[PDB]
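All remarks here apply to the structure that follows.
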Amino acid sequence: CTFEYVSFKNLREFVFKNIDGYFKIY
Amino acid sequence: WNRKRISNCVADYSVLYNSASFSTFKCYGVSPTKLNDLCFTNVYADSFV
């Protein structure tokens, strides 16, 4: 595989973007 | 023949570039001194007897 980075009261907001092939998580 | 891939590091090639105690070591395709001052997408290894 290319890479393996294995590392209602609660609310979670996520932003997913893949620009220039770079994947960004907020 | 075995194929190995290396990824996700900083390639300090100077460890094997400064052995100088190896029988026949030839680097074809890159300047080894500037290899530590250049960048690559992947690092593979193939070995045969």
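Residues 353-401, in that order, are what chain B shows, numbered as in Swiss-Prot.
From the backbone N, Cα and C atoms, a Cβ is placed for every residue, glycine too.
One natural variant named in Swiss-Prot is B:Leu368 to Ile, and its note says In strain: Omicron/XBB.1.5, Omicron/EG.5.1. The number of other Cβ atoms within 10 Å of the Cβ belonging to B:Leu368 (variant position), over all protein chains shown, comes to 11. Classification of B:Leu368 (variant position) by DSSP places it within a helix.
In sequence order, B:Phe377 are the residues of the chain that are 6 or more apart from B:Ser371 (variant position) and have a CB within less than 8 Å of its CB. For the naturally occurring variant B:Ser371 to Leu, Swiss-Prot gives the following note: In strain: Omicron/BA.1.
Swiss-Prot gives this note for the natural variant B:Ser371 to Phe: In strain: Omicron/BA.2, Omicron/BA.2.12.1, Omicron/BA.2.75, Omicron/BA.4, Omicron/BA.5, Omicron/BQ.1.1, Omicron/XBB.1.5, Omicron/EG.5.1.
Summarising the environment of B:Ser373 (variant position), the number of other Cβ atoms within 10 Å of its Cβ, over all protein chains shown, is 6. For B:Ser373 to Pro, Swiss-Prot lists a natural variant annotated as follows: In strain: Omicron/BA.1, Omicron/BA.2, Omicron/BA.2.12.1, Omicron/BA.2.75, Omicron/BA.4, Omicron/BA.5, Omicron/BQ.1.1, Omicron/XBB.1.5, Omicron/EG.5.1.
On its own chain, B:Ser375 (variant position) has no residue at least 6 apart in sequence with a Cβ closer than 8 Å to its own Cβ. One entry in Swiss-Prot concerns the natural variant B:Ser375 to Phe. Its note says: In strain: Omicron/BA.1, Omicron/BA.2, Omicron/BA.2.12.1, Omicron/BA.2.75, Omicron/BA.4, Omicron/BA.5, Omicron/BQ.1.1, Omicron/XBB.1.5, Omicron/EG.5.1.
A sphere of 10 angstroms centred on the C-beta of B:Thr376 (variant position) encloses 4 other C-beta atoms. B:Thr376 to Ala appears in Swiss-Prot as a known natural variant, with the remark: In strain: Omicron/BA.2, Omicron/BA.2.12.1, Omicron/BA.4, Omicron/BA.5, Omicron/BQ.1.1, Omicron/XBB.1.5, Omicron/EG.5.1.
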Could you state the CA-to-CA distance between B:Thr376 (variant position) and B:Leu368 (variant position) to the nearest Å? 13
Three-class DSSP secondary structure - B:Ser375 (variant position): coil
